[PDB]
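Visitor: Could you have a look at this structure, given as structure tokens, before my questions?
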Amino acid sequence: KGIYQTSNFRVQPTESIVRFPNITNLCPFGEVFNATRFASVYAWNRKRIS
Amino acid sequence: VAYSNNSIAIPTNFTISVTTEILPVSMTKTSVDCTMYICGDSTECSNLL
Ligand SMILES: *[C@@H]1O[C@H](CO)[C@@H](O)[C@H](O)[C@H]1NC(C)=O
């Protein structure tokens, strides 16, 4: 006979929610991977992907 | 103290004084859920616990 503390509760997850910006275009990985000429290691090229 | 072998001092009046004394009695009753504090709502982390 007495009062007993138990485990904390929270509501179980029901579904998964994904919220992303509605961007449609694809960056050209073809000009990165299927590129013709590659720069040297002392003059390595950096391309911005955004 | 003006001590002597035949001299004594007797008070002729008195003063009633009130002094304040403060003592702690209780403490804030805290309760911690160990599973929640270690990692919340994670079943994989709870399995490792
Ligand atoms: C890149 O080359 C691979 C290998 O042939 C090919 O499957 C792929 O379609 C090419 N991608 C582009 C964008 O040309």
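The numbers used for chain A are those of Swiss-Prot, and the residues that appear cover 310-359, in sequence.
Just so you know, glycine gets a Cβ as well, placed from its N, Cα and C.
According to Swiss-Prot, the record shows the following:
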type    : residues    : note
MUTAGEN : A:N331 to Q : Reduced viral infectivity
MUTAGEN : A:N343 to Q : Reduced viral infectivity
VARIANT : A:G339 to H : In strain: Omicron/BA.2.75, Omicron/XBB.1.5, Omicron/EG.5.1
VARIANT : A:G339 to D : In strain: Omicron/BA.1, Omicron/BA.2, Omicron/BA.2.12.1, Omicron/BA.4, Omicron/BA.5, Omicron/BQ.1.1
VARIANT : A:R346 to K : In strain: Mu/B.1.621
VARIANT : A:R346 to T : In strain: Omicron/BQ.1.1, Omicron/XBB.1.5, Omicron/EG.5.1
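How buried are these features, and what lies next to them?
Guide: Residues near A:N331 (mutagenesis position) in space but far in sequence (CB under 8 A, at least 6 apart, same chain): none are found. DSSP classifies A:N331 (mutagenesis position) as coil under the three-state reduction.
The secondary structure of A:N343 (mutagenesis position), as reduced to three states from DSSP, is coil rather than helix or strand.
Counting every protein chain shown, the Cβ of A:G339 (variant position) has 9 other Cβ atoms within 10 Å.
Counting only same-chain residues six or more apart in sequence, none has a Cβ lying under 8 angstroms from the Cβ of A:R346 (variant position).
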Visitor: Enter the number of other CB atoms within 10 angstroms of the CB of A:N343 (mutagenesis position).
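Guide: Other Cβ atoms found within 10 Å: 8.
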Visitor: Scan A:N331, A:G339, A:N343, A:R346 for recorded positions whose C-beta lands under 6 Å from an atom of ligand 1 and note them, or write none.
Guide: A:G339, A:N343
